[PDB]
Amino acid sequence: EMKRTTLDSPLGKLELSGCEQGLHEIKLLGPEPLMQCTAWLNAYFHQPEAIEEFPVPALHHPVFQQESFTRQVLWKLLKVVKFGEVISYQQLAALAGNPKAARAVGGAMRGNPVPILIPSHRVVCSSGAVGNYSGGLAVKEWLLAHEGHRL
DNA sequence: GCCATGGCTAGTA
DNA sequence: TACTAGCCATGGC
């Protein structure tokens, strides 16, 4: 049974949907998974220094159920890339499987139903360029700046 | 299944 | 820089 909850943040009211089974989707407005998520974020923003101490919630969304490239990607990304780090679309294609399929990672990230958590903002253009971003480019930038990046 | 698309890239003039 | 032509896993239809 899908449940939703809002929470203030530097990015604006973040609304987290999800049931007892796992986190469904982190959306930006401007049960056990929610209690962990609403703590992981509240941590990430206001106490990034220690984000490893917090539990990554169970992800329920229909994207994590059916096996695909997308799933491998989102996974192969959440695992590999951590706070302050960054990985190129191609560097992430190589990880999930097809090193040529960097482009399809775009929509993968576009489609990512759990931004921040699953760091989509850490995926940038190969040219070093920050790249575009689903919830509006300003965010991707504020986040990386947040994660100690120079701009 | 066929085809348009988009958050990619390396190359080229 | 500006622009182009492979490469690719999706989502409509």
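Residue numbering for chain A follows Swiss-Prot, covering 6-35, 56-176 in order.
If you check the header, you will see the structure was determined by X-ray crystallography, 3.2 Å.
Using N, Cα and C of the backbone, Cβ positions are placed for all residues, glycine too.
According to Swiss-Prot, the DNA binding site annotation covers A:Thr95, A:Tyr114, A:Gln115, A:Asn123, A:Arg128, A:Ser151. Swiss-Prot lists A:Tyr114 to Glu among its mutagenesis entries, and the accompanying note reads: Loss of DNA repair activity. Slightly reduced reactivity with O6-benzylguanine. Annotation of the mutagenesis experiment A:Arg128 to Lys or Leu in Swiss-Prot: Slightly reduced DNA repair activity. In Swiss-Prot, a published mutagenesis experiment is listed as A:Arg128 to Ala or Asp, annotated Decreases activity towards methylated DNA over 1000-fold. No effect on reactivity with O6-benzylguanine. Quoted from Swiss-Prot, the note on mutagenesis experiment A:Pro140 to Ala is: Decreased reactivity with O6-benzylguanine. What Swiss-Prot notes for the published mutagenesis of A:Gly156 to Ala is this: Decreased reactivity with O6-benzylguanine.
Shown here: features listed in Swiss-Prot, placed on the structure.
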residue  : record               : Cβ within 10 Å
A:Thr95  : DNA binding site     : 19
A:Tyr114 : mutagenesis position : 21
A:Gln115 : DNA binding site     : 16
A:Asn123 : DNA binding site     : 12
A:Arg128 : mutagenesis position : 11
A:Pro140 : mutagenesis position : 22
A:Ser151 : DNA binding site     : 11
A:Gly156 : mutagenesis position : 18
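Among the mutagenesis positions listed here, namely A:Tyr114, A:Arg128, A:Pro140, A:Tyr114 has its C-alpha nearest to that of A:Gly156 (mutagenesis position). Cα spacing between A:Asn123 (DNA binding site) and A:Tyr114 (mutagenesis position): 11 Å, rounded to the nearest whole number. Restricting the recorded positions A:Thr95, A:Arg128, A:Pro140 to those with a CA within 10 Å of the CA of A:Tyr114 (mutagenesis position) leaves A:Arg128, listed by sequence position. Binding-site extent for DNA: residues A:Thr95, A:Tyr114, A:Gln115, A:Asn123, A:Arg128, A:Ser151, maximum pairwise Cα distance 19 Å (rounded to the nearest whole number). In the three-state DSSP assignment, the secondary structure recorded for A:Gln115 (DNA binding site) is helix. A separation of roughly 8 Å, to the nearest angstrom, links the Cα atoms of A:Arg128 (mutagenesis position) and A:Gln115 (DNA binding site).
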